[PDB]
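Enquirer: One structure is given below, represented as structure tokens, and several questions about it will come after.
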Amino acid sequence: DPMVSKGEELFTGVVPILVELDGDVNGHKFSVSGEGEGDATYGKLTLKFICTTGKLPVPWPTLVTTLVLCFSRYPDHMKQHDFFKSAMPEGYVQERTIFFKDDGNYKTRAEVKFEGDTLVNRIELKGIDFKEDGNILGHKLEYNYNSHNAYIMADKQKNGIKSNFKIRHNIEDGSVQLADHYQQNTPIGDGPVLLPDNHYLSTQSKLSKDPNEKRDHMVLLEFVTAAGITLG
């Protein structure tokens, strides 16, 4: 399928990634710049993010989902369901509302597209209704991340996809902070895409620090795989 091969050719080998985010949470303005590479053959990306405005006013783990699902590994029997690569190089808009239980919400809008040979994720984020001294603005979340699945559903009206899933953030008191994610993706172009049938993505992320890096930062290793139509 030339529509499938288009994405395969765009994501063959190691693709450079640039991530740029401008944020405002409760009036705290911040920016994040990320660089790295993705290897969609293995569902793999490596990225290092810098807070370029000083200290990040929210915990790094809360930004992992916001900071490129085109790098997901879709197995051979699933390639017809890979909306994300099919929208390339023109790209897609990824929009979310992330509801933090008993706290505020992030609203995010991002464009994911190629600029030359580089896959770019450009993001605006606005956070509201946060507690200035809660788990998020108070930095009470552990610097780690939990694996999860997410159900992807076609959004025919928008020629795109939608997904609603739960992220669990460990709190430093031993409890868990829920982050309920609403997501919708729409192609930037007006041409055909691969509109998928419902299926699951499975993802694991590892967060680490560069001991030589004095700036506030996050090193991310992230694997995403299309697990199947069903979980079985």
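Residue positions begin at 1 at the first shown residue.
Cβ coordinates come from backbone N, Cα and C, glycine included.
Below are the features I grabbed from Swiss-Prot:
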- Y145 to C: In mut1.9; shifts fluorescence lifetime from 3.03 to 2.74 ns (MUTAGEN)
- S147 to P: Increases fluorescence at warmer temperatures such as 37 degrees Celsius (MUTAGEN)
- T203 to H, W or F: Results in significantly red-shifted excitation and emission maxima (MUTAGEN)
- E222 to G: Suppresses the 399 nm excitation peak, leaving only the longer wavelength peak at 475 nm (MUTAGEN)
Enquirer: Hey, what's the Cβ neighbour count for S147 (mutagenesis position) at 10 Å?
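Expert: Around the Cβ of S147 (mutagenesis position), 11 other Cβ atoms lie within 10 Å.
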Enquirer: Could you tell me the C-alpha distance between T203 (mutagenesis position) and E222 (mutagenesis position) in angstrom, no decimals?
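Expert: Distance (Cα to Cα, whole Å): 7 Å.
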Enquirer: Do any residues at least six apart in sequence from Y145 (mutagenesis position), in the same chain, have a Cβ closer than 8 Å to its Cβ, and if so which, in order?
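Expert: Residues satisfying the criterion: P61, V64, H169, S205, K206, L207.
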Enquirer: Write out the long-range same-chain contacts of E222 (mutagenesis position), meaning residues 6 or more apart in sequence whose Cβ is under 8 Å from its Cβ.
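Expert: The answer is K44, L45, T46, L47, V64, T203, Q204, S205, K206.
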